[PDB]
Structures are given as structure tokens and as C-alpha cells.
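Q: Here it is, the structure, as C-alpha cells.
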Amino acid sequence: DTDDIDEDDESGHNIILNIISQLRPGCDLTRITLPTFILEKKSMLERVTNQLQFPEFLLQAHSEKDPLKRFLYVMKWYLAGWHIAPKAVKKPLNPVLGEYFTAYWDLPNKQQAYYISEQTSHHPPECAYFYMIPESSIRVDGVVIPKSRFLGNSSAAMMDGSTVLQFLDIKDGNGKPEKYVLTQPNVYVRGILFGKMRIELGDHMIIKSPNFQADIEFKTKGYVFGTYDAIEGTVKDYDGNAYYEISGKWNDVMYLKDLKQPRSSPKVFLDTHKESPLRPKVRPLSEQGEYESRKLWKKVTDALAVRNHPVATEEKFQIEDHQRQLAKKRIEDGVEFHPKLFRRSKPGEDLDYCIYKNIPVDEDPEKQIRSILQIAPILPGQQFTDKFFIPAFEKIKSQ
């Protein structure tokens, strides 16, 4: 699979050294087009679902009665997806504005999970996603907000997005659903000058719940601290009491140490080699829309799969130049882009965007499922209608 092949040969590396020579450390990469040979065959909208491929941990969390153990399972679920990634130094395609991707999972417990996402902003880039398992009262909303940076020998996507997880049938002290906020580590590429490129996850990831929190540092390989991919973090309450220390590597084995029993050794917490991922399902291509991820990028990804980069580049240009023309018209007409599927949040809320459709917390799961399926085609055989293309803000006025 080309996602796992490094195509950074001498000619290719020369192309990158070339680009690197125009930039000053600290600048962003919004002005330049990276070559196609550093692309994996997925839109960022779909790459997000890699992170959701271990729903069993989430289902366990939801069924776990003890608040602290429940927190741990959420942390386990959230950490599990990161190693599901290209083996080569490759990144997902930057989605076009209004691009959308939907997917579902048929879960071991015979329920379904549903996923809807859309690219809501181009300058600066942002996409929003929504994921729900109504039959288990589990709801997830989030956004990706990548800020690209050239740093010299390094570059990065500084990840400012976050995720909100809610257990709808577990009420907190307010009578509201138990809520977790989870942030994202930064994604670095090192060795863009000297030697071979390598991706590292980078700084701090935060997980907050009503009763517990964790701050997890994704360690950067020394010089003196010479190992890749390690994490270190503590699970605390809000009175400063530490319960567990997490350690290990996000792409190998992670361990938890019971700080209450300091004689004990760290115990296996998540072994990424032993856990089997569950991949999303997607409607057939013939059923997908013009700006639906896999269909939109199909000619690009076909060319990528056979390593035909002149074609991949040409196909990517036609798509991206088309979007440039659409953006010009908008400015000419005094109009702005408005997402189809996500409504803008009010100030002081957790996320820039949330799915537009009202899905009452205590509504029967069967009714919640029908509401979800009315938002966009997700399951095989579903159809588009004009409503889909109406902006979210117009659809919340009717609601």
C-alpha cells in the first residue's frame, strides 16, 4: 500500500529542500503546495475516523459504573487510534471547502455508529465532525484546526481542534450529560533537512471530565532522552490528588501505575499490537456526491496508488483551482461560504461548530437514528435531496 511506502527519494527530497529554502523558521505553510508524493490516499475528513476505530473501549467506558475507571476507559479509547496511521511520512489530503464525508460502523454488539463531517473553513482550515451511537447513549462532536508551520529542520501541524464526548444517560451534578473534553497533540515532521523524515507526536494532550482530568505529554525524542513516541502523564482530580501515571509509547505499549500503591509496577494499560481495529464502512462510490471525500478525490487517489504524480498533481490542481474560482465569485457577490451540515456555535461554547440537527438528549434512540439519517446520506441506498445543499443556518431557522 502506497500509504506505507516512503517516496522521498533524491529527486523528491530535492523538491522539498527547494521549498524549504524560501521559508523562514516560524512562518506558516498556507502559501505553498506540498508535493503529491507526501499524500496518503484519504481526505482529512476520513483520516479523523482512524481515531474512532476502537469503539469497544468507548462502550466499556459507558457501561463502567465507577467514575475513575470510566475515565480510564475514555482515555484508553482516545489514545488507541493514534497508531492507526500511514507508515510512510505522509499526510491526508486537505479537504476542499464544503467537502463532506460520512461513514458508519456495524458494532460487535449489533448497534451502529454514525459519522458525519464537513470542511467548514478554508482560510484558516477547519473541519467539523459528529459521531454517535444512539443505542448506547454515546455522542461525540469535534473539530480539527491544523495550523501549519515551518520550523527549519522541522515542520508541524499545530493542532488546535478538540473533541467533546458525552454520555447522554449519565447525568452529572447539573442533570446534564457527563461530558469529556479532549484536545490533540501536535503533529511534527523532523529530518526535513538532515537525513530521513520522521513523524513525531509532540506536546501536551488534555482530557477533562467533571471529576477527573489528565495532562499527557507526548515526549519529543532527545538528544539525551533518546527515544521516540513516548508519553508521560498523570490522572488527577481537581484537588491535586494524583491517582495514576501513564507511560509507555503511543504506538507500542502504554502502562498505568497506581500512584496509591507506589510499591507496584506499571501495569499494561493499552497494547496496540494486541487490539484489533474496526474500520468504518462507506456507501458505494456510485451513490456518493460530487464533493464527497472518496468520490471527489478519486482521480487523485487512483494516481497516488500507482505512484503517477504528474497525474495526481494535475488532478489535484483542477480540484483546487476550481475552489479558488468559487471563492472569487463569492467575494465578487459579497457572499460568504456557509456549511451545509454544521451550525456556528455561540461564544463561550466548546466547539466552533456542531451538527445543525437538534437531537434531544433524552429522545428515544430510534428517533435519534432517523434524525441522523435525515442529515445526510450515510447508509447504503440513501439519496440526496435539495435540503442537503441548503446551508445549515437556513435549516436551523426552519427547525
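Chain A is numbered as in Swiss-Prot, which gives 36-434 for the residues shown.
Positions of Cβ are set from backbone N, Cα and C atoms, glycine also.
Below, the features straight out of Swiss-Prot:
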BINDING   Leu64, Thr65, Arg66, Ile67, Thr68, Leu69, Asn129, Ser183  1,2-diacyl-sn-glycero-3-phospho-L-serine binding site
MUTAGEN   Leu69 to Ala or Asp  Strongly reduced binding to phosphatidylserine
MUTAGEN   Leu69 to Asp  Strongly reduced binding to phosphatidylserine and phosphatidylinositol 4-phosphate (PI4P)
MUTAGEN   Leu69 to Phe  Does not affect binding to phosphatidylserine
MUTAGEN   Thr71 to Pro  Abolished binding to phosphatidylserine
MUTAGEN   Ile73 to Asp  Strongly reduced binding to phosphatidylserine
MUTAGEN   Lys126 to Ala  Strongly reduced binding to phosphatidylserine
MUTAGEN   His157 to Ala  Does not affect binding to phosphatidylserine
MUTAGEN   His158 to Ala  Does not affect binding to phosphatidylserine
MUTAGEN   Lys351 to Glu  Strongly reduced binding to phosphatidylinositol 4-phosphate (PI4P). Does not affect binding to phosphatidylserine
Q: Which Cβ among the recorded positions (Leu64, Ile67, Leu69, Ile73) has the fewest C-beta neighbours inside 10 Å?
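A: Lowest Cβ count within 10 Å among the recorded positions (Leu64, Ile67, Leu69, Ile73) is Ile67.
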Q: Do you know offhand how many angstrom separate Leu69 (mutagenesis position) and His158 (mutagenesis position) by C-alpha?
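A: Cα of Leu69 (mutagenesis position) to Cα of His158 (mutagenesis position) measures 17 Å after rounding.
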Q: Roughly how many Å lie between the Cα atoms of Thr68 (1,2-diacyl-sn-glycero-3-phospho-L-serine binding site) and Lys351 (mutagenesis position), rounded to a whole value?
A: 10
Q: Taking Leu64, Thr65, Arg66, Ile67, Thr68, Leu69, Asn129, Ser183 as the record's 1,2-diacyl-sn-glycero-3-phospho-L-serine-binding set, what's the max Cα pairwise distance in Å, rounded to a whole number?
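A: Largest pairwise Cα separation, rounded: 13 Å.
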Q: Within its own chain, what residues at least 6 apart in sequence put their Cβ under 8 Å from the Cβ of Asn129 (1,2-diacyl-sn-glycero-3-phospho-L-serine binding site), listed in sequence order?
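A: In sequence order, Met79, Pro160 meet the Cβ cut-off.
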Q: Within 8 Å of the Cβ centre of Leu64, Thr65, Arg66, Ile67, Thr68, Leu69, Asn129, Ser183, which other residues of the chain have their Cβ, at the recorded 1,2-diacyl-sn-glycero-3-phospho-L-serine site?
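A: Here the non-site neighbours turn out to be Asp63.
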Q: Validating a neighbour-count step here. Other CB atoms within 10 A of the CB of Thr71 (mutagenesis position): how many?
A: 22
Q: Please list, in sequence order, the residues in the chain of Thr65 (1,2-diacyl-sn-glycero-3-phospho-L-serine binding site) that are at least six apart in sequence and whose C-beta is under 8 Å away from its C-beta.
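A: Result: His158, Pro159, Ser183.
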Q: Please identify which of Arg66, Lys126, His158, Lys351 has the densest Cβ environment, defined as other Cβ atoms within 10 Å, among these recorded positions.
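A: Answer by Cβ density within 10 Å: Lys351.
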Q: Does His157 (mutagenesis position) have same-chain partners at least 6 apart in sequence with Cβ under 8 Å from its own Cβ, and which are they?
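A: When sequence neighbours closer than 6 are ignored, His157 (mutagenesis position) has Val131, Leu132, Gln358, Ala362, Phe372 within Cβ distance under 8 Å.
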Q: Just how many other Cβ atoms lie inside 10 Å of the Cβ on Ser183 (1,2-diacyl-sn-glycero-3-phospho-L-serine binding site)?
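A: Neighbour count, Cβ to Cβ under the 10 Å cut-off: 19.
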Q: Work through the recorded positions one by one (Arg66, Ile67, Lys126, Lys351) and name whichever has its CA nearest to the CA of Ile73 (mutagenesis position).
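A: That would be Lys126, the closest of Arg66, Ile67, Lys126, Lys351 to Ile73 (mutagenesis position).
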Q: Once the chains shown are all counted, how many other Cβ atoms turn up within 10 Å of the Cβ of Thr68 (1,2-diacyl-sn-glycero-3-phospho-L-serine binding site)?
A: 12
